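Chemist: Sharing a structure with you now.
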Amino acid sequence: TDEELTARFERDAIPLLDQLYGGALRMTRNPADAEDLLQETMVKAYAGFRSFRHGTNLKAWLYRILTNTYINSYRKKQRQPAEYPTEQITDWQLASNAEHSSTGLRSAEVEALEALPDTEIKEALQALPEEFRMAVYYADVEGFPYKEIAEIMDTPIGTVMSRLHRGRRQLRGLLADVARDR
Amino acid sequence: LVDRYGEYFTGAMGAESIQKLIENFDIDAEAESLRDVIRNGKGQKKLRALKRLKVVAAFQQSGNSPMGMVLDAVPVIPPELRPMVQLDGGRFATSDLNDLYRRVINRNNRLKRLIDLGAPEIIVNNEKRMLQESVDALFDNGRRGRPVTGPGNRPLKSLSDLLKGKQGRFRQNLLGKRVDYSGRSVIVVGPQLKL
Amino acid sequence: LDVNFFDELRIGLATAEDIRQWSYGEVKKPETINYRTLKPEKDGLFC
Amino acid sequence: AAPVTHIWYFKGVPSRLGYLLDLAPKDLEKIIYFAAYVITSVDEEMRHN
RNA sequence: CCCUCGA
DNA sequence: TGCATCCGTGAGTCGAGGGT
DNA sequence: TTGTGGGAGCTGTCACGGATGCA
C-alpha cells in the first residue's frame, strides 16, 4: 500500500502547506529560509508518514516536525563558523585579518628584496669550500634526506654527514650577523 | 489530458520543458518564416518580427546553439575572489557570493534527496522551483521577485552587481585603481616658488 | 609572461560541456571551513 | 539535478527566450516557475490513426 | 557597503 | 491589435575613521 | 515527532524609453 500511502499524503498533508509556511515564516523571518525549512519538514515528514496515526490532527503533527527541524537548524548553526555576509570586504578588514595570519599582506618591496641577494648570507656561503657549501645547501636549504644528498653528490652517507656538520660549524663561525637576527 | 490520450504527446513544467522545446527548435525554419514576415508584411507585425529576427539570425551564425540558455551545470568562481576573513571577536565575514552558492548547493542536494526518496510531485516541483530561484539570485539577484537578503534586509550582491555600477569591476577596478608611489597632503600657498 | 598583444576578445554562451571543461571538481557540500581547525572542509566551497 | 534557465536570457528585458520560442514572457514565467505545463512534443501520426 | 565628517 | 502601463535604466570626485 | 499555529518592514525620488500585456 506504498503508493496508497503517498496518495493519502497528497490528499491530507499538502493542503496544510500554506499554514505550515506561515509558521515557518513566523519563526525564520526570511522567506528563503522559510522555504528551505518547510521543504526540510516535508522531507522529514514524507520519510516517516507511516509512523503517523491516520485520523488524528496532522496539522499539529506536521507543526511539531517543523519546530523540531527549526531547533535542529539552530543547534547546527551554533556549531558552524559564525558568518556575516558583506557586500564588500573592507581594506581595514583585510589588514586586521593579516595581523594574525601566517603570512602578511606582503608588499612589492618585500618580494623584491626576497628575490635579491642576502649579501651577508651569500658571502658567508661563498666563503665555504664547494663540497661543504653544496652539502649544507642540499641538506638544510632544500631539505633533502641524507641518502638523497648522498645520491646527488655520489659520496657515502657518512662523508655527506661529515661535510654537513663541518660546513655548519664553519658557517656558524662565519656568521656574526646571527646576533643581528637571532 | 494525461490520464487519457497520454501516449500521444509529452508535456512538462519548467526549464526541462524549455530545454526540450529548444531541442526540437528548427532555427532555419523560424528564421525563414520571420524573413518572410518582414519582407512581405507591414505594420507592427513587421516590427515585432524584426525584433524576433535579431535573436534568431544571431543564433544562426557559427554554431552557438540556444541550448546554452538552459544550464545543467553552474560554474563556481575561484575562492580567492570570494574571500572569508576572520574578524576580531571570533566571527567571520564572507562575501555574499558564498551565501548564494551555499543556497544553490543546499537546494540542489535537498532535490537530490527528494528525487531519491520518490517524494510527491508537488514537493519535488517546489524544490525545483526553489533551485531555479536560487540560481537566479546567484546570477542576478532581485531581477525576479524578492532579492535574497542578508542581515538588516540587505540584498546580497550577486555576480551581476559585481560588474555594474560605479562600484563594479569596470568602473571601480579597471578604468581607475589605487596606485603605488603616491601620497596625499594638505596644500599651503608657498608664494616663493616658481611656476 | 603575456606579451599583452592580444588581437581580439570574444564572448559567447558557455555550454555545460565548457563549464565542465573549466572545472577542477564538483562542490558537493555547503560547509566552508571547520569551526575548530579553521581548515577548508573537503568537497566544500573552499576545498 | 534539474536543468535551470539563465535569468539573463529569461527575465532580461526583452526576454531572449521569449523572442526565441515566440512565447510571451508571462507564459515563460508560468512555465519556468511551475505554474503551468507546456506541450513539448506530440505524436501527430498516432493521433491521426 | 553603511555612518559622521573634509574640499 | 493600438497604445497604456509597468518595468528597468541612470542619477559627480577624492579624502579621514568608526561600524554590521 | 499530535488539542493551537501567517514577517518585519514598507513610499517621503525623478526623468525617460521601450517591451509587455490587455481590452
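The residue numbers of chain A are those assigned by Swiss-Prot, with the residues present covering 21-202 sequentially.
Using N, Cα and C of the backbone, Cβ positions are placed for all residues, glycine too.
Quick paste from Swiss-Prot:
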- A:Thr26 to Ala: No in vitro phosphorylation by PknB; when associated with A-106 (MUTAGEN)
- A:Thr106 to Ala: No in vitro phosphorylation by PknB; when associated with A-26 (MUTAGEN)
Chemist: By a simple count of other Cβ atoms within 10 Å, which of A:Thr26, A:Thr106, the mutagenesis positions in the record, is least packed?
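Modeler: Per-residue Cβ counts within 10 Å for the mutagenesis positions A:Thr26, A:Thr106 bottom out at A:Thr26.
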Chemist: If one measures from the C-alpha of A:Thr106 (mutagenesis position) to the C-alpha of A:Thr26 (mutagenesis position), what distance in angstrom results, rounded to a whole number?
Modeler: 43
Chemist: Going by DSSP, is A:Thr106 (mutagenesis position) sitting in a helix, a strand, or coil?
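Modeler: Reduced to three states, the DSSP call for A:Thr106 (mutagenesis position) is strand.
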